[PDB]
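**Q** Below is a structure I'd like to ask you about.
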Amino acid sequence: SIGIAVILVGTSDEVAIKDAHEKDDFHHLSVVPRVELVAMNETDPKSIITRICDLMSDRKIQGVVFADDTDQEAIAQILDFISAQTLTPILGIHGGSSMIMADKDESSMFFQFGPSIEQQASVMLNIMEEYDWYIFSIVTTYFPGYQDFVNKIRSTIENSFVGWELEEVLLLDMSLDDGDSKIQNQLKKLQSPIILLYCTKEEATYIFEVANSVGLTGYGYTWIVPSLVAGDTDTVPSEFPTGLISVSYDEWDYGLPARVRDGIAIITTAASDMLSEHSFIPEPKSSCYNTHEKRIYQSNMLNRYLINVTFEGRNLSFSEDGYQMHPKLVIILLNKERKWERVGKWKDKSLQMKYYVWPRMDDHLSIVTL
Amino acid sequence: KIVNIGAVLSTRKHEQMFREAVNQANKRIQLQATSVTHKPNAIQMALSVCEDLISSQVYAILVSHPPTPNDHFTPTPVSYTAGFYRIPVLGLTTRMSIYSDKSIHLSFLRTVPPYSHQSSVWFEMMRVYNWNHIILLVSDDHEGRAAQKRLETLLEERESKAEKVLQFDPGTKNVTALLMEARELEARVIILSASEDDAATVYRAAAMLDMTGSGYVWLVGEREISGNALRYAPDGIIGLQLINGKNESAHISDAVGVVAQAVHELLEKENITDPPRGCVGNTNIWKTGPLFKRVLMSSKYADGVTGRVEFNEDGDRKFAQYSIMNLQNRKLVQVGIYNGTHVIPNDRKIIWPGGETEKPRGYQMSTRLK
Amino acid sequence: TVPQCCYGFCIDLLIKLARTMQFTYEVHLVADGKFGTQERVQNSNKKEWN
Ligand SMILES: *[C@@H]1O[C@H](CO)[C@@H](O)[C@H](O)[C@H]1NC(C)=O
């Protein structure tokens, strides 16, 4: 008897969640779980904390599956703080909870769905070596994990036979006052036909407006951006130049009713696995106030059993930082008008694009030989 | 117009002192005083602080440590809650190096310097006594890593690499094997930056191995010279101290002064908008605080009880005062001061460990090679 | 690890050099058996020799 709660923010098909809760086979595992669904708005951190406290005090909740619809990022940090304070684990399946955080402390029970910065950096180079763009430059601002991105990018390209000639790096800071002139002067140093960017949505919009003022965004330069710049597919800032390439999680074929079942299955299978061998189960009085003395029963073993699970012929083996190790990504391109289209999806490290030659969007010639 | 600030203290008498200080500063656009107490849990702290954030729509928050010894988690709720709104926060008695990280804590300022500057002032002793070869041991923690990195970065200019860097796991009870390796080495200067508990473990093991005889030098810091370490502590240890570290009234008497100069230059510049008082209501970011941080950090303060206070581009106080603190015959006596960038002697004479009265070379020539 | 005795152009040069400077020595061969280059370990930023 383990209680699991699910929290939704914003509009969602509530009846679909109820129908899909009992959608898998959970008979041969002694979990007998109960599903509790509660809906609330995005009022504030205080409301979220109060709701979580009330729920965990109400009926024997040992874990929370959290959903969200807004694109805010600090909600992940707040949830990580809560998970650090109380030993119960929580899961982020969609929304702002899917954003990757800087560095979870050594005592946090918190996991997210979605690739990290390093895997997206790796795929940005797998995309490059297929349409033969061997010349590129990188520009980025101050964001958590910015050093890891450039470090991995530089490490990958210096241990291969193919020749990547990296033309200068830019780590400009846009938070300075009256530094816009300096930023505009520095942006003129870019010469490679391929540009890599790592910035927040508003930072990306400001930088793109500045670049369009300079004019190096019209015909021959192509930009590649990470997942977090998009955030919401529908909300097009209208400042993004045509031809932008981005990598995003496959939300088109993987909506939400399946994610709830997948998240519940992780907890159920982990609890079943840790119960049988160890003949124990963490069932403390999950108090809300005066929780410093409630840390008597260590749940670190449950954490060790949370990082290696599988079900229905799928791999969900996590890592030390708390992310997939095996996500399912897609590649999206912004066409002539403001809209996003699927170009190619790759699984198990095998790139598969639906195009063979990049559509150009005259001094481009053809050569025949023998 | 009317502008109000906020603060949280750990004593009702301290609250009255803060009220008296703000009443005195009113003679220098009228200010206000808001203060609350501390709770033994972080979630209640966050709930109260955003509840009290709604109370008066504060512009700056002052935080102080409680009588608890560790208090490592006490500043965390306020920092997270304030950074959720990008509201700058000034700290008074926080010394852990975690809060110096600009990534997790975007808005945070320090009234006292961190331990990294202690590691930096360790350099002047070597500079003035011609000690070029040292052995340093630090614990496996985020605290030690920053100090080691800063020390080796500072020593990079001198092009004098330390011979050995060795570490031990935190919270251990046996370090005999590790101390064995350093005994074989050829350096006689030991610098340790560990926790208070680990200070007792290392000091006990050093005595057994005859490690603290003649011809040895120990350079320690604030944490391992206080506490229960003096129960088992050899003579001749050279420590460190701060002139006005523990006088919370001295800081407060001028902490409100430096912020008062900043608001004068901000209230009449442009586009001033009060940060929202809607704890529950608004979830956006206040426009005021990206520019407020820039002006505040560069606000030079002419003169104060602790001298000139000028902030670098790190949110940490610069030009602190250190007293080279010495122990002889089971009591501590001052022997010098750290004048900003250099040191001067004093009337008293330092007695080195082992009873010898000289300046040990810190070197023992070896006559066997490999 | 079994004791062995070595001799050659380098060994007797060391003997003559050692007698001048009044020091002793205890030679031992390398374990891996390579001259040494830089390598990337465990796919990390740091690099170490062999
Ligand atoms: C510190 O040393 C300098 C020497 O450059 C001296 O002028 C000054 O008076 C000393 N004391 C202080 C407080 O600066």
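Numbering of chain A is taken from Swiss-Prot, so the residues present carry the numbers 34-394, 403-411, in order.
Header lists the method as electron microscopy, 3.7 Å.
From the backbone N, Cα and C atoms, a Cβ is placed for every residue, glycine too.
From Swiss-Prot, here are the annotated features:
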MUTAGEN   A:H60 to A  Normal zinc binding
MUTAGEN   A:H127 to A  Reduced zinc binding
BINDING   A:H127, A:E284  Zn(2+) binding site
MUTAGEN   A:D283 to A  Slightly reduced zinc binding
MUTAGEN   A:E284 to A  Reduced zinc binding
MUTAGEN   A:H311 to A  Normal zinc binding
MUTAGEN   A:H359 to A  Normal zinc binding
**Q** By CA-CA distance, flag whichever of A:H60, A:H127, A:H311, A:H359 among the mutagenesis positions is nearest to A:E284 (mutagenesis position).
**A** A:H127
**Q** Within 10 Å of the Cβ of A:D283 (mutagenesis position), how many other Cβ atoms are there?
**A** 14
**Q** Three states by DSSP: which one describes A:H359 (mutagenesis position)?
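**A** Note: A:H359 (mutagenesis position) is coil by DSSP, not helix or strand.
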**Q** What is the separation, in Å, between the Cα atoms of A:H311 (mutagenesis position) and A:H127 (mutagenesis position)?
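**A** So the alpha carbons of A:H311 (mutagenesis position) and A:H127 (mutagenesis position) sit roughly 33 Å from each other.
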**Q** Have a look at the mutagenesis positions (A:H60, A:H127, A:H359) and report the one with the fewest Cβ neighbours inside 10 Å.
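**A** Counting other Cβ atoms within 10 Å of each of the mutagenesis positions A:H60, A:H127, A:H359 gives the minimum at A:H60.
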**Q** What's the CA to CA span in angstrom from A:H60 (mutagenesis position) over to A:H359 (mutagenesis position)?
**A** 27
**Q** Can you tell me the CA-to-CA distance separating A:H359 (mutagenesis position) and A:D283 (mutagenesis position), as a whole number of Å?
**A** 13
**Q** Taking just the CA atoms, what is the gap between A:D283 (mutagenesis position) and A:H127 (mutagenesis position) in Å?
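**A** A:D283 (mutagenesis position) and A:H127 (mutagenesis position) have their Cα atoms 11 Å apart.
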**Q** Using DSSP and three states only, what is A:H311 (mutagenesis position)?
**A** helix
